[PDB]
2 protein chains.
Amino acid sequence: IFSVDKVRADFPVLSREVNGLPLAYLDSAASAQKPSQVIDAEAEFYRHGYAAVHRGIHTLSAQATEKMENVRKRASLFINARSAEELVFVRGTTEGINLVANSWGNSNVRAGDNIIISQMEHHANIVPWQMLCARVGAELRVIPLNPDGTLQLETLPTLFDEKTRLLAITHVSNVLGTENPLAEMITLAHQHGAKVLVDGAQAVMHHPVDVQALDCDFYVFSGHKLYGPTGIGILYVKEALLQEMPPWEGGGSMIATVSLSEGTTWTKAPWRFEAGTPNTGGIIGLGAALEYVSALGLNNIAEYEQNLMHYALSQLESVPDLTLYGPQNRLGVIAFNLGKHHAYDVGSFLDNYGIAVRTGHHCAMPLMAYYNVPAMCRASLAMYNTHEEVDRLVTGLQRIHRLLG
Amino acid sequence: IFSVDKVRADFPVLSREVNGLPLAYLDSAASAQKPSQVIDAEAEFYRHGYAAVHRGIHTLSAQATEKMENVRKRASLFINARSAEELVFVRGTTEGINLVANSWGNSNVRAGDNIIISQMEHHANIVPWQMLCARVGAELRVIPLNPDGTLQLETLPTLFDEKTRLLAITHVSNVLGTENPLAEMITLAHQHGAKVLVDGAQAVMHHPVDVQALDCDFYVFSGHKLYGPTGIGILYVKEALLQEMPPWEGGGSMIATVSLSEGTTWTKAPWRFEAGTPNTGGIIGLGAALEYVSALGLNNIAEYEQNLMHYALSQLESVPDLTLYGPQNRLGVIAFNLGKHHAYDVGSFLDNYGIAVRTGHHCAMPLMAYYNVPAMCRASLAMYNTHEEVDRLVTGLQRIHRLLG
Ligand SMILES: *Cc1c(COP(=O)(O)O)cnc(C)c1O
Ligand SMILES: *Cc1c(COP(=O)(O)O)cnc(C)c1O
């Protein structure tokens, strides 16, 4: 069982004040605050063991290399990949999706083929596929939404066919909180020979993620949402697919040999996908974030967060003219609009109360268009958030509505 | 005037011991140690002001956004770019070169065209051009080296012609220490309508860099070599060229609008080249590294470093059978081989003495091939290195040669 007070004492920003008021940080879905264990693991690495990492002969450099490869192995166990070598270090979910779209996409999606996405995808899981489709002459097909924020799965028989090469689908919506039925959609996709990329940016901090039970072909996530540093993320690819993928970025460390008269040859997976100096400091920080989350326990985190979400939805019923978007069983985020007030104004008043929510289109324009709204407000309810912060949000929305209505 | 003792007291790793001995870190050309001002600027940002940055309405997020854009402006002044908007945040020099090669390269280099590089380039400034040439059917031409480690500039009339679209050239060699005559080569390139990309990864920490006096079209460098965090670098592009470049990575924040029925449109430069959450922590750290270096003064750093280099070359004359590679006026690095001993063995003995040097091909295979050696050892002599560390290197090479000869 979980202790929110003990957890909160590890996060230094949660003591801050904003506008003279105590911060209520409800925007973890945009980026999470980091525990002092993560902040300090990175700072200690810079203060005591820093060096370049490409298997340098000297001591600091050989030990930094081993730290980096141990982080690769730990992340691989965290998502239950069969091996550390199925994981590539990237800048974040966005970069991982771009790597797949170019490296796998340019050789496997041809003129006349199709790719399937959904109407709830974040721009990171839309734009790279629009670019791939435009480069190769393929078609981009879209699984539509239902009013409750779930996918219309009955449309799948019209979207999947013999030309469907990939399904790119979000694990958990960053706006709606919907968890998609990935295992079943992947079974479906594989019956047609299509591969499946899963955008897990909003899944890995809420519950255990097992890529071998999912059977996904590609899985991506970002460290800064998982209580870790910015600039680091993970791309998981089944070994047999990764081994056949050609390099995306070129440069040092991804090569086996470089010649100006005989050409260049590439090293093996995963190192063929990592050109130049990696983000070593971010990788040390990400390992520490995975150890911190694992020590708390993702099933404990999930129980606390679900309890907090039930509490907030129950209290939000006393806000007049509140519109919520998404299913009742939503994870992590609450997307809402208040009466006829523009989200930008509701968010500005909430910020004047010390409450940080996100407002706007949340990098999901197609989703805003589905709901016929230009924008929404969104409250994130993470493992360090409390009942008292939920009460402050409810009181604030009641005050706002009283004032502007 | 410079004080090495005061400077060294800012770098916590320089107090470390390795193998029970006092560390002599002579591998700054692979990656530099970081001052506590840089380490702490990043850690303080995570402890007190962390938030997502895409002009979020709440306070923390709006202040993190302004910090990031102020770092863009400071880096732009550091290299004397005409505006902050000519600078793109990337993971490092390698990623910046890949961005240029795809985004500028795919639209401006056609079948039958040629691109010019040099035989001393690092793999980061070779491989992306080999990939571009293979995608578009162009030719890769090479400026050869002279035995003293300088370019054979008399071969330029045979390499530049009416089909030459780009010159990609290193400012300062990471192995030889050669500083290339960039301004004159750029004048030459522009007479043919060719653009010039400069790899400045080993230039920005040794002396003032002015991109408007160079007149280069593209300029790239990495923060981790400039006493800053890993995972962050800078790509500078003349405004008129950048404004016409199409996006490379796609995703959130680089878009103006996203539609599944009307297509997607892009935001303006530089933001069109930055997809997804940036490395905010690395950007805060990079600003701090630029302030630290600027407070010391690059002309002061250059005077101290040149004095230290003169001292080392003069003392290295008492090492029997030492071979040096590169010009006498080399900057930052000393590349050498000891008698007939393999560099790997010399580097292993130097490490057993607490001395960190780099050994191998230094991500410059063509350069090793030119000199008909498989590998070299390399000592870096940065602003925090001392006469006493140089004496330890000289004594160690004499001891090694006595032992193994
Ligand atoms: C180190 C280096 C690079 C690559 O830098 P990363 O920081 O590894 O991207 C490119 N060119 C030169 C001359 C270098 O020294
Ligand atoms: C945040 C997010 C992304 C993009 O992550 P970056 O860390 O910005 O690359 C992609 N998908 C979803 C669902 C997200 O929430």
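Residue numbering for chain A follows Swiss-Prot, covering 2-406 in order.
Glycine is treated like the rest: Cβ placed from N, Cα and C.
The active site, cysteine persulfide intermediate annotation in Swiss-Prot covers A:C364. Listed in sequence order, A:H123, A:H124, A:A125, A:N175 are the same-chain residues at least 6 apart in sequence whose CB falls under 8 Å from the CB of A:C364 (mutagenesis position).
Quoted from Swiss-Prot for the published mutagenesis A:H55 to A: No effect. With a cut-off of 8 Å between CB atoms and residues at least 6 apart in sequence, the same chain places A:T66, A:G253, A:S254, A:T278 near A:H55 (mutagenesis position), listed in sequence order.
Listed in Swiss-Prot as a mutagenesis experiment, A:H123 to A is described as follows: Loss of function; possibly due to destabilization of PLP in the active site. Under the DSSP three-state reduction, A:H123 (mutagenesis position) is assigned to coil, being neither helix nor strand.
Here the residue is the original one, while Swiss-Prot reports the published mutagenesis A:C364 to A with the comment Abolishes activity towards L-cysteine but not towards selenocysteine.
Residues within less than 8 Å, Cβ to Cβ, of A:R379 (mutagenesis position) and separated from it by at least 6 positions along the same chain comprise A:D28, A:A30, A:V176, A:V334, A:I335, A:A336, A:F337, A:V358, A:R359, A:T360, A:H363. Looking at Swiss-Prot, the entry for mutagenesis of A:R379 to A says: Loss of function.
Listed mutagenesis positions: A:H123, A:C364, A:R379. Those with a CB under 8 Å from a CB in chain B, in sequence order: A:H123, A:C364. Candidate mutagenesis positions: A:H123, A:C364, A:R379. Those with a Cβ under 6 Å from ligand 2, in sequence order, are A:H123.
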